[PDB]
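Please read the structure below before turning to the comments.
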Number of protein chains: 2
Amino acid sequence: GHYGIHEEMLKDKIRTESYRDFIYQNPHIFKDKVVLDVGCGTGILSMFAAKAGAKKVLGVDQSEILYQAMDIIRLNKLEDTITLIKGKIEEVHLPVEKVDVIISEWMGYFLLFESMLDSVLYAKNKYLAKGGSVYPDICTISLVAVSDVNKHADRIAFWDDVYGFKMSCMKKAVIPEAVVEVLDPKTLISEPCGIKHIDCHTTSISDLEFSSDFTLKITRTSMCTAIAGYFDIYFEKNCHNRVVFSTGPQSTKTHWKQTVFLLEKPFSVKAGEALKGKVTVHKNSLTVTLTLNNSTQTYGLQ
Amino acid sequence: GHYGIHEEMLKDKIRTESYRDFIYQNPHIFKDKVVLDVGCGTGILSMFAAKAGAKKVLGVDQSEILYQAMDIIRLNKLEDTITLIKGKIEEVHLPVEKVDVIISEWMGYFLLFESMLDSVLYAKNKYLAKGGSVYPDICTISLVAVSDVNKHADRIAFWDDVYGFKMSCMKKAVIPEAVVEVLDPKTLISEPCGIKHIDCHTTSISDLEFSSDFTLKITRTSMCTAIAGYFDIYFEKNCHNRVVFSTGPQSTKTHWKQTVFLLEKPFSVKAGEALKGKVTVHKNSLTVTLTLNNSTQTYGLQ
Ligand SMILES: N=C(NCCCSC[C@H]1O[C@@H](n2cnc3c(N)ncnc32)[C@H](O)[C@@H]1O)Nc1ccccc1
Ligand SMILES: N=C(NCCCSC[C@H]1O[C@@H](n2cnc3c(N)ncnc32)[C@H](O)[C@@H]1O)Nc1ccccc1
């Protein structure tokens, strides 16, 4: 219901200008089409689609924000193009059988933490016309190795001596919590490894639980203290002007930052080493099981 | 139950070293005394009190954190001095009728947002021995005038043109939300004005709802865009070594930062001007009614 999350999303220029660039630079995708905006929030993506020449835009949001979207759409005189419907996309009555295009910003931290993709996929299976399109269409998840003994000490070792007192028992509560923060790209000590490719046209709900064996190509002899996760978002299908953005630490920071899994036992790596591990994602919410250097830890996102 | 709030509090050096300095530099207050730590969290203040020579420390917390405190107190071999009790201080059974000293860190944003002072005062009225002491004993709240057109534009004007679209209807949701952030002390355009003095020995619950007429002594000709609130914490009673810390923007930042009330209509002020207003605090939670320059706004803290 609250606007704070909407302000954070809207003020992310990488996020919001990627969507704008996609829609405005590929207007043939929207021209005289019926568009569904799943979880439309303030309705900005619905308005971009109307500006690109949409015949009709259905903006669906379950929360109080939809009342603000109703006012925003009237303030921009688009009420003849954009219809707003309050409710879960799984429950609402749409005034059409099918839609030509689905658009959504459904992505969570590490792509899948508190993500809306389940609801986007429900909307796809129920409402997308034969030969229609869903955007963004292609997503990847990547891991990269990190060396940051100081950040590791600030989070873990800290608990050994707190103003003269032992609190070492606190570390077992800290290690299993993934950290969302922007990484200094100087602390990256491997090439990235892709662990997941999603095409929204063909992926099912069951595909979003997955396991990947990975190889981190180590680029610096150092103490590996953490594995960082991030994701890349692609607008491809039928585009003359393809759009991509990365939430990786080598790219301009976004509100998604990067997801960091601290190692209980940091371990030394060598430039040239092929560091092999296994990662598994499970839902209910989201957990990430990591095996590396012959130990295993499951992480969750608070 | 969660450790994140405990880590934030413990990593605030101003907060935690003020309490440490108070207890270690005034050990006569603790020497062979019975001490009650209201909402003890990880039990750090209970351990400082045992180190200063407390005969017995009762640490009370309602949340899961108390189980970690039990382990922490054993890890530092203080289980013969510190007894930990899980539950609301309003409900738990204490193994004593009375205590000599009550200590607590109960303070919220703007002192009173999501504060524990109600529970500290219940503990005082029920458990403090005749002639005992409560720490910290003295609190003040202050207001100061702010000029920051750029921050005001980032929060308010922003909504007028969002990637070509009007969202001006969003401003009425934004203005009533107080912002918690660290202020550039360069943006302060008045002397502070005190609006509230609390002595924990004598204040009742009813005193924490209050009204104050105030005068801001303007020190710079500028556009007044906001009023900032903060608080000062005093350890006085029976101290040889008095301790104070301020959460004001002229002082080292704390986890409490400063509370900022944006003006809907910024207005020009002159150096030398005595700017008069009225502030009122109400509970349930907390709201702050501000009258200044012939308009009134009620603010809450999200
Ligand atoms: N950028 C993010 N992006 C994904 C999630 C944002 S929720 C975005 C919007 O979608 C709405 N919504 C959620 N589930 C459904 C549903 N089943 N049916 C209809 N409306 C729904 C919700 O009311 C909200 O306004 N997340 C994020 C944002 C800030 C910080 C961290 C992550
Ligand atoms: N520094 C802060 N300081 C005040 C509040 C912290 S709560 C501090 C601790 O007190 C416990 N507690 C709260 N009410 C009661 C009760 N009635 N009876 C027993 N135990 C209680 C709570 O489980 C928690 O561990 N607040 C703060 C912290 C971080 C960010 C912003 C404000």
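Residues displayed in chain A correspond, in order, to Swiss-Prot positions 225-508, 514-531.
Structure method, as recorded: X-ray crystallography, 2.1 Å.
Quick reminder: no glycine exception, Cβ is built from N, Cα and C everywhere.
Listed in Swiss-Prot for this protein:
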- A:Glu329: active site (ACT_SITE)
- A:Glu338: active site (ACT_SITE)
- A:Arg239, A:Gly263, A:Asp285, A:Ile313, A:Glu314, A:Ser343: S-adenosyl-L-homocysteine binding site (BINDING)
- A:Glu338 to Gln: Loss of catalytic activity. No effect on ALDH1A1 activity regulation (MUTAGEN)
- A:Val403 to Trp: Reduces catalytic activity (MUTAGEN)
- A:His464 to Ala: Loss of interaction with ALDH1A1 (MUTAGEN)
- A:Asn465 to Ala: Loss of interaction with ALDH1A1 (MUTAGEN)
- A:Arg466 to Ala: Loss of interaction with ALDH1A1 (MUTAGEN)
In Å, rounded, how far does the Cα of A:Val403 (mutagenesis position) sit from the Cα of A:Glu338 (mutagenesis position)?
15
Taking only the recorded positions A:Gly263, A:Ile313, A:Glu329, which one has a CA atom nearest to the CA atom of A:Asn465 (mutagenesis position)?
A:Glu329
Pick out which of the recorded positions A:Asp285, A:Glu314, A:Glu329, A:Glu338 has the most other Cβ atoms within 10 Å of its own Cβ.
A:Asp285
For ligand 1, which among the recorded positions A:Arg239, A:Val403, A:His464, A:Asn465, A:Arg466 have a CB under 6 Å from it?
none
In sequence order, which residues at least six apart in the same chain have a CB under 8 Å from the CB of A:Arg466 (mutagenesis position)?
A:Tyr458, A:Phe459, A:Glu460
For A:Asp285 (S-adenosyl-L-homocysteine binding site), name the DSSP secondary structure in the helix/strand/coil scheme.
strand
If you count CB neighbours within 10 Å, which one among the recorded positions A:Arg239, A:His464 has the smallest count?
A:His464
Counting Cβ atoms within 10 Å across all protein chains shown, which of the recorded positions A:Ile313, A:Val403 comes out on top?
A:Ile313
Determine, to the nearest whole angstrom, how far the Cα atom of A:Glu329 (active site) is from the Cα atom of A:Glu314 (S-adenosyl-L-homocysteine binding site).
17
In three-state DSSP terms, the structure that A:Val403 (mutagenesis position) belongs to
strand
Considering only the recorded positions A:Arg239, A:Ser343, A:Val403, which possess a Cβ situated under 6 angstroms from at least one atom of ligand 2?
none
Deposited-model gap closure distance - 5 residues unmodelled, Cα of A:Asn508 to Cα of A:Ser514, Å:
5
